[PDB]
Amino acid sequence: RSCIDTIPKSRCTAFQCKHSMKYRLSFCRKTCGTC
Ligand SMILES: [Li+]
Ligand SMILES: [Li+]
Ligand SMILES: [Li+]
């Protein structure tokens with residue numbers, strides 16, 4: 001599986017996924033639902 005978060009997912013906060021492109025696209029692609 002290629003779809004992963006690159007940081008601990010406890011820090012892949014909904015707060016960040018909603019509005020930070022770096023979270024959506026770099027750090028939290030899985031938890032934010034990009035992949
Ligand atoms: Li936890
Ligand atoms: Li963070
Ligand atoms: Li924290």
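Per deposition record, X-ray crystallography, 0.9 Å.
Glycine is treated like the rest: Cβ placed from N, Cα and C.
Listed in Swiss-Prot:
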- 3-35: domain 'ShKT' (DOMAIN)
- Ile7 to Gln: 10-fold decrease in potency of inhibition of Kv1.3/KCNA3 (MUTAGEN)
- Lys9 to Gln: 10-fold decrease in potency of inhibition of Kv1.3/KCNA3 (MUTAGEN)
- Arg11 to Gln: 7.5- to 42-fold decrease in potency of inhibition of Kv1.3/KCNA3 (MUTAGEN)
- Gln16 to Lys: 6.6-fold increase in selectivity for Kv1.3/KCNA3 over Kv1.1/KCNA1, which is marked by a 2.6-fold and 117-fold decrease in potency of inhibition of Kv1.3/KCNA3 and Kv1.1/KCNA1, respectively (MUTAGEN)
- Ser20 to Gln or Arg: More than 25-fold decrease in potency of inhibition of Kv1.3/KCNA3 (MUTAGEN)
- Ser20 to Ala: 20-fold decrease in potency of inhibition of Kv1.3/KCNA3, and 80-fold decrease in potency of inhibition of KCa3.1/KCNN4 (MUTAGEN)
- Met21 to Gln: More than 25-fold decrease in potency of inhibition of Kv1.3/KCNA3 (MUTAGEN)
- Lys22 to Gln or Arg: More than 25-fold decrease in potency of inhibition of Kv1.3/KCNA3 (MUTAGEN)
**Item:** Three-state secondary structure, which DSSP defines for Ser20 (mutagenesis position)
**Value:** coil
**Asked** Any idea what DSSP makes of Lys9 (mutagenesis position), helix, strand or coil?
**Response** helix
**Request:** Can you tell me which of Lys9, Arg11, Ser20, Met21, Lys22, our mutagenesis positions, come within under 6 Å of ligand 2 at the Cβ?
**Result:** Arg11
**Message:** Near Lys22 (mutagenesis position) in space, meaning Cα within 10 angstroms, which of the mutagenesis positions do we find among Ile7, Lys9, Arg11?
**Reply:** none
**Request:** Sort out the sequence-distant neighbours of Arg11 (mutagenesis position) for me: same chain, 6+ apart, CB within less than 8 Å of its CB, listed by position.
**Result:** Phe27
**Asked** List, in sequence order, the same-chain residues at least six positions removed whose CB sits under 8 Å from that of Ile7 (mutagenesis position)?
**Response** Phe27, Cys28
**Fill in**
Given the mutagenesis positions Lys9, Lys22, the candidate whose Cβ has the fewest other Cβ atoms within 10 Å is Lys22
